[PDB]
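Asks: Quick one: the structure is below, questions incoming.
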Amino acid sequence: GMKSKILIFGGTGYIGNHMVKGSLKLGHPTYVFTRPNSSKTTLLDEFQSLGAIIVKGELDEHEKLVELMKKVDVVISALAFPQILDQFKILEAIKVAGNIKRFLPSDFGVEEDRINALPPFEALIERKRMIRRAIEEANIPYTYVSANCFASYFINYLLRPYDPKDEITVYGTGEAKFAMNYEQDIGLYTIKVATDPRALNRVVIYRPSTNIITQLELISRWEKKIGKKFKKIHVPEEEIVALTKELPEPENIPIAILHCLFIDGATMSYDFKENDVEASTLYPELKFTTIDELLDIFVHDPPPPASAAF
Ligand SMILES: NC(=O)c1ccc[n+]([C@@H]2O[C@H](COP(=O)([O-])OP(=O)(O)OC[C@H]3O[C@@H](n4cnc5c(N)ncnc54)[C@H](OP(=O)(O)O)[C@@H]3O)[C@@H](O)[C@H]2O)c1
């Protein structure tokens, strides 16, 4: 009816699929753009059964993008790091069509306009910054989502719950705080803020007070849940920094990211600004799945591990 029509790029993605599902669950007409040479016919078939409109095509098809933009109201990009600057193709189409009410570029991580990282990672987040600067210069309505850590992704990475090993690797001292959110919730909240006037042209941060923790605390709570103790093996900060300088690319990128999130504590190293919007405070009918609930999920029905593309 009056629900804004949402177009999602990278919808078959690791985080993108939760945005597609959240969109449909909220009653929004949902368009999913996907490459012709897909390996997700089963995933696309699921979206289709849920009401999604599938549009196959390449980002290089400028005319197709423009005609597609004219049919929707909101555009959300969940593309991967290798495709960050390819978002300029999306932006060009948005500018030509001229009817888009809100554009959310592919951020969904650290708040790159207030944090810095080691060269391997810094170079990549500068690409996201370039997208934001272009959006602002063109006066395109937007919302920048700092989702912080994808919870299933990093619980799997840090705890390797599917590994019966007796040791656990700790990065740095393990004392740095970080916030992590369940992917399913990042998906739903992103759709909500994309049409919330309170988020128009603002930075939105997902930092629920129940999802702030340190590596050491996460391990301790996990040990209690499963009744096992691990031998904590620390990897010195100086060691991690050296690796980012010697190891090749993309091998050194994940190392740089681990330093950013778990040693420097970039997701918790700042205080909110006047115009910042913390999403957990927005909807009284909704709440972010907490860390305790997340650990319970890994005990009962753990989601598969994942590895981002670099
Ligand atoms: N905060 C965190 O913890 C965290 C963790 C991981 C990722 N991220 C962020 O989340 C965002 C998305 O990451 P992701 O892991 O979800 O992405 P992804 O699943 O790797 O990729 C998303 C989609 O990109 C499309 N795609 C892939 N290669 C392409 C190409 N060459 N040309 C055009 N389209 C292509 C694919 O869709 P089709 O096959 O349908 O074309 C794919 O499903 C990024 O901004 C990333 O940095 C954050």
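The residue numbers of chain A are those assigned by Swiss-Prot, with the residues present covering 5-314 sequentially.
Placement of Cβ uses the backbone N, Cα and C atoms for every residue, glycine included.
Residues annotated as NADP(+) binding site in Swiss-Prot: 16-19, 38-44, 85-87, 110-112, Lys132, 152-154. What Swiss-Prot says about the mutagenesis result for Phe85 to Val is this: Confers some isoeugenol synthase activity; when associated with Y-88. In Swiss-Prot, a published mutagenesis experiment is listed as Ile88 to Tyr, annotated Confers some isoeugenol synthase activity; when associated with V-85. Taken from Swiss-Prot, the feature substrate binding site applies to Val114, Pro258, supported by a large-scale study or a structure entry. Here the residue is the original one, but Swiss-Prot notes a mutagenesis experiment at this spot, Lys132 to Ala or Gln: Loss of activity. Quoting Swiss-Prot on the mutagenesis of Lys132 to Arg: Reduced activity. Look at Swiss-Prot and you will find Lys132 tagged as active site, proton donor/acceptor, backed by experimental evidence. Quoted from Swiss-Prot, the note on mutagenesis experiment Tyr157 to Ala or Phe is: Reduced activity. Mutagenesis annotation in Swiss-Prot: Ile261 to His, described as Loss of activity; the structure shown retains the original residue. Quoted from Swiss-Prot for the published mutagenesis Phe314 to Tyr: Normal activity. For the published mutagenesis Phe314 to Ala, Swiss-Prot gives the following note: Reduced activity.
How buried are the listed features, and what sits near them?
Replies: Here the Cβ of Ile19 (NADP(+) binding site) has 23 other Cβ atoms within 10 Å, regardless of which shown protein chain they belong to. In this structure, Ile19 (NADP(+) binding site) belongs to neither helix nor strand by DSSP; it is coil.
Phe85 (mutagenesis position) falls within a helix when secondary structure is assigned with DSSP.
Within its own chain, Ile88 (mutagenesis position) has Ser110, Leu128, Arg131, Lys132, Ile135 as residues 6 or more apart in sequence whose C-beta sits under 8 angstroms from its own.
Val114 (substrate binding site) counts 25 other C-beta atoms within 10 Å of its own C-beta, drawing on all protein chains shown.
The number of other CB atoms found within 10 A of the CB of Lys132 (mutagenesis position), across every protein chain shown, is 22.
Reduced to three states, the DSSP call for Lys132 (mutagenesis position) is helix.
Within 10 Å of the C-beta of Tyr157 (mutagenesis position) there are 18 other C-beta atoms, taking all protein chains into account.
The C-beta environment of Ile261 (mutagenesis position), restricted to residues of the same chain at least 6 apart in sequence and closer than 8 Å, consists of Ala121, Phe125.
The number of other Cβ atoms within 10 Å of the Cβ belonging to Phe314 (mutagenesis position), over all protein chains shown, comes to 16. Following the DSSP three-state reduction, the secondary structure of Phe314 (mutagenesis position) is coil.
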Asks: List, in sequence order, the same-chain residues at least six positions removed whose CB sits under 8 Å from that of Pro40 (NADP(+) binding site)?
Replies: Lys60, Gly61, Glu62
Asks: Take the Cβ of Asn152 (NADP(+) binding site) and count every other Cβ within 10 Å, whichever protein chain it belongs to.
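Replies: Taking every protein chain into account, the count is 26.
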Asks: Just to be sure I understand: of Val114, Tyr157, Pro258, which recorded positions have a C-alpha no more than 10 angstroms from the C-alpha of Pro86 (NADP(+) binding site)?
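Replies: Close recorded positions: none.
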Asks: Across all protein chains in the structure, which of the binding-site residues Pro86, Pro258 has the highest Cβ count within 10 Å?
Replies: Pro258
Asks: Can you tell me which of the binding-site residues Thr16, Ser43, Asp111, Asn152, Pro258 is spatially closest to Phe85 (mutagenesis position)? Compare CA atoms only.
Replies: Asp111
Asks: For a Cβ distance below 6 Å to any atom of ligand 1, name the recorded positions from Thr16, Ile19, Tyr157, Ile261 that qualify, or say none.
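Replies: If the test is a Cβ under 6 Å from any atom of ligand 1, the answer is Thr16, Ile19, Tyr157.
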